[PDB]
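Taking it in order: structure first as structure tokens, then the write-up.
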Amino acid sequence: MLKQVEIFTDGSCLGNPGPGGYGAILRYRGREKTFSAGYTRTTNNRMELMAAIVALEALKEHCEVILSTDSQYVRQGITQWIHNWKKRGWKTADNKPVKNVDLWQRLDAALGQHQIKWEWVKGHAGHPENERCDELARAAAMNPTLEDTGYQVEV
């Protein structure tokens, strides 16, 4: 039985905007849970955030987590933007709501319930679970069933 929760995520999109999906693998309690869903009209960045969101929201108590992903967008947000956005009330320097504020706020909320260790893998050198995520994200994008409500050409 692992002593740390392990999470792997990937997101994919055929266009901008386009049909997209995510894949996430969660090792929790004594199981391996797999999540995957495709959205009719979304972006790659929104799917990459969605992957992390869904995996974290499955956690029902405060856990010690290790999350592994090759997502540049998630890494950038986590390491350079988030901190400064919370100080600013989630606005850009020209005073508008940040891009994908809906998902970043949602993620932030899930983050605050746990002790997280982030592992930034390179696309060509991730574990077997990251490749698997990529395959599920891609398959999902080919057969989308949900609507990405928070997507805006806009804000």
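For this deposited structure, the header notes the method as X-ray crystallography, 1.8 Å.
Even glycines carry a Cβ here, placed using N, Cα and C.
For reference, Swiss-Prot has these:
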- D10 to N: Loss of activity (MUTAGEN)
- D10, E48, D70: Mg(2+) 1 binding site (BINDING)
- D10, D134: Mg(2+) 2 binding site (BINDING)
- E48 to Q: Loss of activity (MUTAGEN)
- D70 to N: Loss of activity (MUTAGEN)
- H124 to A: Reduces activity (MUTAGEN)
- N130 to A: Reduces activity (MUTAGEN)
- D134 to H or N: Slight decrease of activity (MUTAGEN)
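Annotated pair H124 (mutagenesis position) and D70 (mutagenesis position), C-alpha to C-alpha distance, rounded: 9 Å.
Look at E48 (mutagenesis position): DSSP puts it in a helix. In sequence order, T9, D10, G11, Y22, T69, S71, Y73, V74 make up the list of same-chain residues 6 or more apart from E48 (mutagenesis position) whose Cβ falls under 8 Å from its Cβ.
One way to see the shell of the Mg(2+) 1 site is to take the Cβ centroid of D10, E48, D70; the remaining same-chain residues with a Cβ within 8 Å of it are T9, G11, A51, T69, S71, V74, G123, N130, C133, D134, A137.
The Cβ of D70 (mutagenesis position) has 21 neighbouring Cβ atoms from other residues within 10 Å, across all protein chains displayed. Of all Cβ atoms in the shown protein chains, 7 besides its own fall within 10 Å of the Cβ of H124 (mutagenesis position).
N130 (mutagenesis position) sits 8 Å from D70 (mutagenesis position), taking the C-alpha atoms as the reference points.
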